[PDB]
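Sharing a structure with you now.
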Amino acid sequence: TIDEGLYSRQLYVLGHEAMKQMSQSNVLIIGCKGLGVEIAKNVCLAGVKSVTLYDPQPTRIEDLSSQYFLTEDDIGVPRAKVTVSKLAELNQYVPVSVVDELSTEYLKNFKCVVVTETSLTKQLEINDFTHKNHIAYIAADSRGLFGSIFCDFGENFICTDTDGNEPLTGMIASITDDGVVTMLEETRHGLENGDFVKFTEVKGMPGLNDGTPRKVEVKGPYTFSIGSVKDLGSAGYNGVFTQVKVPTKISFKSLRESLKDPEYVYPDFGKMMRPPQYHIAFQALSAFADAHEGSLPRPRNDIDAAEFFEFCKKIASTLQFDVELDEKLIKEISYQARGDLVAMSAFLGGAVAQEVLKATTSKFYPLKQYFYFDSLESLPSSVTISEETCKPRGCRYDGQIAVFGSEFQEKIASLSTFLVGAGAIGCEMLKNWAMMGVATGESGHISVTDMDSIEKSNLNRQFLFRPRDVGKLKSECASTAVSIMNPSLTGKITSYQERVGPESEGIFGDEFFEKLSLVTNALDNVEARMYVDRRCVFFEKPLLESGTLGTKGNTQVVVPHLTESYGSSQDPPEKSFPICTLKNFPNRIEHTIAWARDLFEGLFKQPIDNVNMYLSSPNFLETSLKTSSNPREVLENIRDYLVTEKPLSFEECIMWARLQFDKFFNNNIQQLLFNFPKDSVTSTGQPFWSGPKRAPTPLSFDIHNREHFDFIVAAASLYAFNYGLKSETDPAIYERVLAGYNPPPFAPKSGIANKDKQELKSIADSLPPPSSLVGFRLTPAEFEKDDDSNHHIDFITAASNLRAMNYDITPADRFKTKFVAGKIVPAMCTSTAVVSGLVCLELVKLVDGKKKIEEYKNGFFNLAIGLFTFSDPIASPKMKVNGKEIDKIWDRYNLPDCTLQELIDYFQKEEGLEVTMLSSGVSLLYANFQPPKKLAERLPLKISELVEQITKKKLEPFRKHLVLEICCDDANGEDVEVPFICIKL
Amino acid sequence: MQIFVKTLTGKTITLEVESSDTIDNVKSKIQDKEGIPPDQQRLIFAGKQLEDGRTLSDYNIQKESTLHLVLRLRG
Amino acid sequence: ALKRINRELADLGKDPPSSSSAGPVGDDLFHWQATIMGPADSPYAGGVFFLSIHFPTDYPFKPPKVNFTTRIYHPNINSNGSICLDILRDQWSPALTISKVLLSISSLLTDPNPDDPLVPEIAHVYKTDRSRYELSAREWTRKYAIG
Ligand SMILES: Nc1ncnc2c1ncn2[C@@H]1O[C@H](COP(=O)(O)OP(=O)(O)OP(=O)(O)O)[C@@H](O)[C@H]1O
Ligand SMILES: [Mg+2]
Ligand SMILES: [Mg+2]
């Protein structure tokens, strides 16, 4: 019953059982401010059984500082009643309700209880009941730049997954009778001592294939010991071991008990004396609120700060805390008591939603128990912050002005940002900018570009889109939605539909790039990141990179002339398998999936392209004869797809599918075994089909089998689609047609003038002339994983399973086939919320124009274990050029459009360096080892003319600069690296 | 006896060996002369690779055999 | 990237490989047309093979793509000209020069590896009927690798 068309990306993170158990839990949320509504949004997107809201407080203007579901026409109405209607539309499977009053007994109806904006006495009263009744209780709070989280899942919480990693699996070479297990050659098991594993598909020891867990003794990186296996056998050949994980029992403590003896989590190890301060400070805030009719201390007030510090002293004395309070930090907390930022709200909402999912699914390791977070380093220092400037001004930005002031509000309102991409991170970033009021002044502007279109699978974590929006451009929907959220951004947003790359330089030129204030990346491929990084380096603009992978996430900030660029932090590349392995000797399901992908492409894509090009290009045959690697293959494909094997109905498609089955699963295996018999030996006398090589076996077509029938159906459907015929699904027709099929005899063959040219000519003269068929085109089958009715994933799954059956490999279901073939990247909404929060917290650092490198932070986190870390950016490497300090990244030479000889003379004279190589992109303009005549011919030309002549392409009118890479040697002959040249046209 | 070994660079090295000399001894001599570790040596004669633990006579190596040495690898 | 490629090209220019001659096509630094001469004491004697090498953007952190152009009858070389080589897949490091790869390809031409072949029929013929394999190889290198 799980909607795999909507939760496709989330299932690869949670799983079927996790979501099935999650869809049976009720969640109550007390408090409906920015943090509460964010938590509700994340939970609704998650897919819980239901959500209940409770917030009777009437709306106020300042409450709109972070609540993006409120409008100025909703002032005076309870937040829950005006929020339920908008929340119910996010997901159709998650009902949203509102409760007028909350009695204690009513709490028995829910599975999780989230509490925000509630006094300490009420929280204690609720927790004293929700603890002994085994109901999860999570309490969150967000005061200015500070945040607190508390989790309590009872005293007998059972946690199934403790790290979020899949169980460690490996392929076994052989196992002795002493329990020694060794992987294949150069394969690391990676297990540790005390672990439990299970064995499957072990030859010689079938008993061990049952799966009973056994102890693990790590004897080395490639071998381990399991104990005694004397009874079950003497030696085991091959097989697969799989890690077995045991549940862990975690016992939480109630709030009342954990007040006296808290258990902290340190979000950063350089400053571990703060959480003891915040534990007192938040309680002091609650006490002061209770002491002033629920009115928090006024912003930047000294009298209220003194009273708050007195409350802190009294509480610290009362609770017997032997910690010396830090007056500065506590009074800072006092100043920002009434603050309300959207970045902190998003961050804490993501975290708490993740905690709710942990509570519901009994998965991942939860916080134990207190989590106090602060980003006080983000407070601006180049503007005036005082009580006069921080007073509320009766606008929707009061919750931010009360922390930063009106001057920083003006600074924000005049930004000209550029967001690349409109994925999940892009949408969240735009929401945050809309709430903060970024670029709402006269000189502000925002530009967002993205060329993809909305798909159904994108609706699980991109909340600015709706099912009615499927098929439309992302940028338009995002711009309209954020204009609706904040009407002041009407006309302040420009949306492009262009892919950012070398080909888009005509639109995103120098004029566009000289007005920006910062660039934010929301991409998913390294190429675009590198291109944008180079462009930013050229234009010297701050950049904000952010990436996610399942539950892990990282954010990086690049500041001009201060930090290194993102390219210097390039990630390791992908993995590819040897062609020999894929073609003939697979040993894993991934190999079969790649082989199936190649089979799909070679069956339904390339012959179709050849046929279409033959019917389109007037001189296709002659060009292909002397161009294609296998012109005979092309000619035979054309002949087969035009005359020899042109289907006339669906029965012929079924016949062709049967023929292809026999040709790919019965004859090729026979030929390969003929070349290398099962008893063959290497040149060293070793057996051939041993170790990483498995002896295949031909398959005989059994119609009653499920996999064979699936393959036949898929192949017939794809062939009919290629020829535009009508497919059918009833098994009766297939059984009837395939009953009367006589397989042509096949035996392996050993092989042993201009006949070949005459053979090609015979093939050619058999082809119908192109003029005889005008307007007749065949539709190639373009691979599309996201569609479930195109028989693509079905074909790949069937072919992979059949080839696995050939080589006795374990088949995989459609889920794993879709995961591997499509290279789907798991993604979550909570990770998106957290990364957006971190990026927006660094953005305020960028706005203030902080200079020190200790003021910036690159962030990394893993929510499967509750890990957060922040590290300073790496300083840009320096170098010595002509006895001067030069930044390796943020330096360049600016020269006019002079002739090559003048440029060389300038470098010889001004820099005292001899030029030995000069290139412009991928073209070699000049080199010191070139013949003298060519150089003498090239010297008197200007750089632009030289580039146009060499590249055989005129420079565009919009070009205003040239980036030249120069390698030059010093006077002594030592190569010295120099920054690039910026020729000014 | 004497033999000649030709490298990938076209160089010819004349060696004084015996048919009973082990392949390990020849590889050690090659490492001494060129600094190429024995593990990376691939000696070919008449389309056959000489293997460690054997003797030259095992490969019917005789007077002035034009052997060859090449890089080691696989795949 | 560009500096490393230029360094390799300059080193090749200073020292003529004699048996090899690699150079960019036209003026493009990311497409080279290397030339290999068949070993004298090999069935491929008296033959010239031209290979196309395409450097990746992340060179030398990624291996280049090398493809044969002249037809060759070899166990480890498919019809497309692919090469069954290890240094191009995992042993690749940002320390191996293109000259080393060319020397390795020359060695692979010198002696095939039928134990882990790429063309099973050719490997089967090689292991069973050596003389027929030699004759076919000589015929191919005379038909295709000359002129
Ligand atoms: N070069 C580029 N120029 C512009 N936008 C780009 C570029 N590369 C990627 N994008 C955008 O980046 C976003 C990628 O985000 P995301 O991966 O969440 O979405 P998706 O690719 O549609 O989905 P999925 O990852 O589930 O297949 C898309 O909006 C895509 O348009
Ligand atoms: Mg998409
Ligand atoms: Mg994507």
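The residue numbers of chain A are those assigned by Swiss-Prot, with the residues present covering 14-765, 780-1012 sequentially.
Method on record in the header is electron microscopy, 3.9 Å.
Cβ coordinates come from backbone N, Cα and C, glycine included.
Annotations for this protein, taken from Swiss-Prot, read as follows:
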- A:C593: active site, glycyl thioester intermediate (ACT_SITE)
- A:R22, A:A437, A:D463, A:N471, A:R474, A:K487, A:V513, A:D537, A:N538: ATP binding site (BINDING)
- A:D465, A:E468: Mg(2+) 1 binding site (BINDING)
- A:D537: Mg(2+) 2 binding site (BINDING)
- A:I592 to G: Strongly reduces enzyme activity (MUTAGEN)
- A:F598 to A: Nearly abolishes enzyme activity; when associated with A-701 (MUTAGEN)
- A:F689 to A: Abolishes enzyme activity; when associated with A-701 (MUTAGEN)
- A:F701 to A: Nearly abolishes enzyme activity; when associated with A-598. Abolishes enzyme activity; when associated with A-689 (MUTAGEN)
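Map the listed features onto the structure and describe their local environment.
In the three-state DSSP classification, A:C593 (active site, glycyl thioester intermediate) falls within a helix.
Cβ neighbours of A:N538 (ATP binding site) (same chain, under 8 Å, six or more residues apart in sequence): none.
Under the three-state DSSP scheme, A:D465 (Mg(2+) 1 binding site) falls in the coil class. With a cut-off of 8 Å between CB atoms and residues at least 6 apart in sequence, the same chain places A:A435, A:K487 near A:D465 (Mg(2+) 1 binding site), listed in sequence order.
Using a 10 Å radius centred on the Cβ of A:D537 (Mg(2+) 2 binding site) and all shown protein chains, the other Cβ atoms total 15.
Long-range C-beta contacts of A:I592 (mutagenesis position), restricted to its own chain and to partners at least six residues apart, with a cutoff below 8 Å, are absent.
The Cβ of A:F598 (mutagenesis position) lies under 8 Å from the Cβ of A:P705, A:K706, A:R707, each of which sits 6+ residues away along the same chain.
When secondary structure is read from DSSP and collapsed to three states, A:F689 (mutagenesis position) falls in the coil class. A sphere of 10 angstroms centred on the C-beta of A:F689 (mutagenesis position) encloses 21 other C-beta atoms.
A:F701 (mutagenesis position) carries neither a helix nor a strand DSSP state and counts as coil.
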Suppose we screen the recorded positions A:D463, A:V513, A:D537, A:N538, A:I592, A:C593 by Cβ distance to ligand 3 with a cut-off under 6 Å; which survive, in sequence order?
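The ones that qualify, in sequence order, are A:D537.
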I'd like to know which of the recorded positions listed (A:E468, A:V513, A:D537, A:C593, A:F701) lie near ligand 2, counting only a CB under 6 Å away.
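The recorded positions passing the 6 Å Cβ test are A:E468.
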Round to the nearest Å and tell me the distance between the Cα atoms flanking the 14-residue gap, namely A:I765 and A:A780.
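Spelled out: 14 residues absent, and the flanking Cα atoms 18 Å apart.
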Got a sec? Which of these recorded positions, A:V513, A:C593, has the most Cβ atoms within 10 Å?
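Compared across A:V513, A:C593, the most Cβ atoms within 10 Å surround A:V513.
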Using a Cβ cut-off of under 6 Å to any atom of ligand 1, determine which of the recorded positions A:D463, A:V513, A:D537, A:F689 qualify.
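From A:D463, A:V513, A:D537, A:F689, counting a Cβ under 6 Å from ligand 1 as near, the near ones are A:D463, A:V513, A:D537.
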For each of the binding-site residues (A:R22, A:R474), count the other CB atoms lying within 10 A of its CB, then report the residue with the highest count.
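The most densely surrounded of these binding-site residues is A:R474.
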Across all the protein chains here, work out how many other Cβ atoms are within 10 Å of the Cβ of A:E468 (Mg(2+) 1 binding site).
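I count 15 other Cβ atoms within 10 Å of it.
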For A:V513 (ATP binding site), which of the recorded positions A:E468, A:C593, A:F689 has the nearest Cα in space?
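Sorting the recorded positions by distance from A:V513 (ATP binding site), the top entry is A:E468.
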In angstrom units, rounded to an integer, how far apart are the Cα atoms of A:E468 (Mg(2+) 1 binding site) and A:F689 (mutagenesis position)?
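Answer for this pair: 48 Å between alpha carbons.
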Around A:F701 (mutagenesis position), how many other C-beta atoms are within 10 angstroms of its C-beta?
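Excluding its own Cβ, the number within 10 Å is 16.
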Near A:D463 (ATP binding site), how many other Cβ atoms are within 10 Å of its Cβ?
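A:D463 (ATP binding site) is surrounded by 24 other Cβ atoms within 10 Å.
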